[PDB]
Amino acid sequence: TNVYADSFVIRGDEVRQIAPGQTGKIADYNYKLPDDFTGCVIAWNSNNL
Amino acid sequence: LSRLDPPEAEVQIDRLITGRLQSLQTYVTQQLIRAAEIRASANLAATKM
């Protein structure tokens, strides 16, 4: 029906916090995914930019 | 519910739900069989009266 693309830049080892049911600082206070999240999480290193 | 977060708690709650539901279904089936037996006995008693 629709697709929402959420764009942000994150520090490396805490990228694992972006997933359903995760706990952690980014998942807690910055970007919480729902436990029944349907979608894809796409990330890449951006030290060049 | 006090020890675990919702995503971690859910898998335990599902096991408890399945177990208790199976126990309750077994109880209801046993009660149905016993009710059939008692119905036969009650029909016999009504005929005897």
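Swiss-Prot numbering applies to chain B: residues 981-1029, in that order.
Method reported for this entry: electron microscopy, 3.0 Å.
Placed from the backbone N, Cα and C atoms, the Cβ positions cover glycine too.
Cβ contacts within 10 Å of B:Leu981 (variant position), excluding its own Cβ and spanning all protein chains shown: 8. Record note (Swiss-Prot), natural variant B:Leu981 to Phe: In strain: Omicron/BA.1. The unchanged residue is displayed.
Swiss-Prot documents B:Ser982 to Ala as a naturally occurring variant and attaches the note In strain: Alpha/B.1.1.7. For B:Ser982 (variant position), no same-chain residue 6+ apart in sequence has a C-beta under 8 angstroms from its C-beta.
Look at B:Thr1027 (variant position): DSSP puts it in a helix. Swiss-Prot documents B:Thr1027 to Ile as a naturally occurring variant and attaches the note In strain: Gamma/P.1.
B:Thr1027 (variant position) is 55 Å away from B:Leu981 (variant position) when you measure Cα to Cα.
B:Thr1027 (variant position) is surrounded by 7 other CB atoms, counting those within 10 A of its CB over all protein chains shown.
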